[PDB]
Amino acid sequence: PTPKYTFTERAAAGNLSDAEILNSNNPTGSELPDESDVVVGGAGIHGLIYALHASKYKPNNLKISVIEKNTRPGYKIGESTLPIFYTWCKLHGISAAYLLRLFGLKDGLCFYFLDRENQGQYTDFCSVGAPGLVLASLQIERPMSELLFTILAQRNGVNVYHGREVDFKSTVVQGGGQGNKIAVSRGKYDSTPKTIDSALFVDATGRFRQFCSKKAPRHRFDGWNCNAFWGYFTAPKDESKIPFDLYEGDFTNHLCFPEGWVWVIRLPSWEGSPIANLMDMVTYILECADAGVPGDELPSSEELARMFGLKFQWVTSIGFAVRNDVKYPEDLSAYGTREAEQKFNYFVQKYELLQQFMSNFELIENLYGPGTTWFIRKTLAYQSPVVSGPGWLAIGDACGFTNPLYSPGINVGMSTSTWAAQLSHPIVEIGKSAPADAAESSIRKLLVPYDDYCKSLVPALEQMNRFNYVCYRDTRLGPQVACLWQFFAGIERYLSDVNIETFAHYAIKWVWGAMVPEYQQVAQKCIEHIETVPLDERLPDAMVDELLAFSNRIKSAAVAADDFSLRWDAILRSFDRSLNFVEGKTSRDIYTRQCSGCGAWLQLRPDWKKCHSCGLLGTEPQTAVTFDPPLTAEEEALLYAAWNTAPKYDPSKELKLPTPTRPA
Ligand SMILES: Cc1cc2nc3c(=O)[nH]c(=O)nc-3n(C[C@H](O)[C@H](O)[C@H](O)COP(=O)(O)OP(=O)(O)OC[C@H]3O[C@@H](n4cnc5c(N)ncnc54)[C@H](O)[C@@H]3O)c2cc1C
Ligand SMILES: CC1(C)c2[nH]c3ccccc3c2C[C@@]23CN4CCC[C@]4(C[C@@H]12)C(=O)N3
Ligand SMILES: CC1(C)c2[nH]c3ccccc3c2C[C@@]23CN4CCC[C@]4(C[C@@H]12)C(=O)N3
Ligand SMILES: [Cl-]
Ligand SMILES: [Zn+2]
């Protein structure tokens, strides 16, 4: 396809503002509709996932308007995504060759556990991704992911309105047929607000809980919560002076210690790019996905940035998520002038390994505009007691949140967001086909399982988070208990069978394994023990022994009872074919390589001979996957064959759950 510059030229021709050039790609035009079936408040990642999944599940059934107050896709924290998310993207027609032009390759999760009382000592835990011909995971700059999903939404019959705000003072939400009058202005100063008459409102305003806060006070869990402070840094081409052995920048890296952990995420950034230009680049990418352009004939990231006049650079997102019962020194002016900067640099110097680690990265000033060198956020975890009612329902962060650890935000949160999307078709149709009272009763009951799932989802994630945190207080419990149980309970079994029709059902059954009984049984024993040891103390050695033995005993039984075949020793670098810890084991599969030219990480697959990021051609042998233990010629062609295309819909198929087999 010849690249078009439709939006770049349209913007200059009319001197259009950022929100006007975006809203001009709407199927129903740039002004608001008089009526819609569903109005979505907030075009964050979940509002857009909701709208894309609702129209893809049942096209041409619901008119859907997404309202977003930002004039363009704004900055968001939350960049790490997981296989269920890539699978969703693929089911919506965008495979890795194209997504990698925009986002960073993620090849699993790595953890390092720093010993507090013995500075310099550490342990690790590594779990890999998948071969190039199986799937990928993504590190996403959020302004770009939400631009991609805006454009995809607009090409699938959804209108998205940036620079427009839901006014929750004058908006009316009701259960009476088509009872909703959604007031939409350009801001508080705006004399002429518009109304969108609608059947169903979707609160997707994130942690702000703009609508559902009207129905219940935000709810906080017992005990300590977490604080976060973070910033953006250069991404070194040469990751070899990093102080951790076998470090790779294409994992999501977790530096863990008694007070909490640090995330390290390598992702490309498109800041400094005109919005209209990005619209043309994205559009062209979708046209190449529609045409089926092979990866080696698709332009590289840097070549796209030349073509469309964009700005492109590699950065590292580094941040702390720590407990809020940490005692800080009273005066921290030696470490900075803002609190975020102060606490970040105070913690770094607390650990020689963190300081040695950070010494490979150069801070980036105000990557996302003025004041954005440092971010801080306090009291992360919360739950919305009420998530639905007559005329409305909430999704994503507006239902609850816990912690960045294991990325439940996007990847678990899309369970509520896709299920809501599916439930939206009968919700609107009930309202169009029965009188008001019966319609209301039928809808209320239809949503009972949705509210129940939401009510139980966040507390299970909270217990999962505390489980991991208390185990990060010791360099053996971290990898051999917490991490081990998270991947056994939470690895996504049978994900290659998911399609658009079963996605929501499969997603709500996952929950990162946080509902698996044996997982919760080990989690409760650790939390029950470790929480009694005060944070500023080291865990007694006998307590670690006891917890290690208890976990291992429960583990052997639940592992034997799992009928899902996995090359566990190839996936967990520290463990064998059962999930036994092995002291010296270093062997794993190798699915990636670093470009020698730009430092970007690449998937090893035969049909991709060039770097997708800078275009530099590598040697032919390099793109050979390493299977350790090995796979024959037929075992590998058998593996790649399952992950090619998702199966069609069979409404008489049983859904195979991602969680391990019950012991019976
Ligand atoms: C420090 C930290 C690190 C994290 N790391 C990760 C991670 O690595 N991976 C991960 O998956 N998750 C992560 N999360 C969680 C993740 O950030 C969120 O779960 C995710 O951004 C939720 O998105 P959302 O669509 O629910 O809402 P948001 O992305 O917050 O979007 C809400 C939208 O609503 C709009 N809005 C608000 N009010 C109005 C109005 N009145 N009218 C119109 N629009 C409105 C806002 O402009 C905004 O765009 C992290 C969270 C934190 C705090
Ligand atoms: C399930 C999968 C997406 C996965 N989900 C994880 C979560 C955390 C840590 C590791 C993983 C993995 C690695 C896996 C295991 N395999 C199963 C068959 C093919 C597949 C898929 C892939 C593979 O090649 N690699
Ligand atoms: C299991 C079931 C009760 C169910 N439980 C859910 C929980 C959350 C979201 C959706 C569901 C569904 C819809 C299902 C999926 N099953 C596929 C084979 C038979 C069946 C039964 C039914 C079906 O036809 N529809
Ligand atoms: Cl993650
Ligand atoms: Zn390169």
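Note that chain A carries Swiss-Prot numbering, so the residues on display, from first to last, are 3-666.
Method of determination (from the header): X-ray crystallography, 2.3 Å.
Cβ from N, Cα, C; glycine included.
Taken verbatim from Swiss-Prot:
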- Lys108: active site (ACT_SITE)
- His48, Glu70, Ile79, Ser82, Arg144, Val168, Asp399, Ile412: FAD binding site (BINDING)
- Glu494: substrate binding site (BINDING)
- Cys597, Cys600, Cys613, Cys616: Zn(2+) binding site (BINDING)
- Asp109 to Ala: Leads to very low malA catalytic activity (MUTAGEN)
- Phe489 to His: Decreases malA catalytic activity (MUTAGEN)
- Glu494 to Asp: Decreases but maintains slight catalytic activity (MUTAGEN)
- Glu494 to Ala or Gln: Abolishes malA catalytic activity (MUTAGEN)
- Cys613 to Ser: Leads to an insoluble protein; when associated with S-616 (MUTAGEN)
- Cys616 to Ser: Leads to an insoluble protein; when associated with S-613 (MUTAGEN)
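Annotated features taken from Swiss-Prot, shown on the structure.
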{"residue": "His48", "record": "FAD binding site", "DSSP class": "helix"}
{"residue": "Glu70", "record": "FAD binding site", "DSSP class": "coil"}
{"residue": "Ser82", "record": "FAD binding site", "DSSP class": "strand"}
{"residue": "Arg144", "record": "FAD binding site", "DSSP class": "helix"}
{"residue": "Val168", "record": "FAD binding site", "DSSP class": "strand"}
{"residue": "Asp399", "record": "FAD binding site", "DSSP class": "helix"}
{"residue": "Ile412", "record": "FAD binding site", "DSSP class": "helix"}
{"residue": "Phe489", "record": "mutagenesis position", "DSSP class": "helix"}
{"residue": "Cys597", "record": "Zn(2+) binding site", "DSSP class": "coil"}
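Of all Cβ atoms in the shown protein chains, 28 besides its own fall within 10 Å of the Cβ of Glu70 (FAD binding site). In the three-state DSSP scheme, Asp109 (mutagenesis position) falls into the coil class. Candidate recorded positions: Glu70, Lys108, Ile412, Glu494, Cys600. Those with a Cβ under 6 Å from ligand 2, in sequence order, are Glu494. The CA atom of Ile412 (FAD binding site) is located 17 Å away from the CA atom of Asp109 (mutagenesis position).
For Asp399 (FAD binding site), the count of additional Cβ atoms within 10 Å of its Cβ stands at 25 [all protein chains shown].
Proximity of the binding-site residues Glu70, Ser82, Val168, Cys600 to ligand 5, judged by a Cβ distance under 6 angstroms to any of its atoms, singles out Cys600 in sequence order.
Between the recorded positions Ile79, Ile412, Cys597, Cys600, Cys613, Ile412 has the most other Cβ atoms inside 10 Å of its own Cβ, all protein chains included. The FAD-binding residues named in the record, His48, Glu70, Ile79, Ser82, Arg144, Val168, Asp399, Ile412, extend over a maximum Cα to Cα distance of 29 Å. Cβ packing within 10 Å was compared across the recorded positions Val168, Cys616, and the lowest neighbour count falls to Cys616. Remark: of the mutagenesis positions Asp109, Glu494, the most isolated position is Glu494 (fewest other Cβ atoms within 10 Å of its Cβ).
Ranking the recorded positions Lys108, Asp109, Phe489 by the distance of their Cα atoms from the Cα of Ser82 (FAD binding site) places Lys108 first. Other residues of the chain with a Cβ within 8 Å of the Cβ centroid of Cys597, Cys600, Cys613, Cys616, the Zn(2+) site, are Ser302, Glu304, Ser598, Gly599, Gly601, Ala602, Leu604, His614, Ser615, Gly617, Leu618. Take the Cα of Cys616 (mutagenesis position) and measure to each of the binding-site residues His48, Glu70, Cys600: the nearest one is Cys600. Using a 10 Å Cα-Cα cut-off around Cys597 (Zn(2+) binding site), the recorded positions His48, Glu70, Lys108, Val168, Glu494, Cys613 reduce to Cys613.
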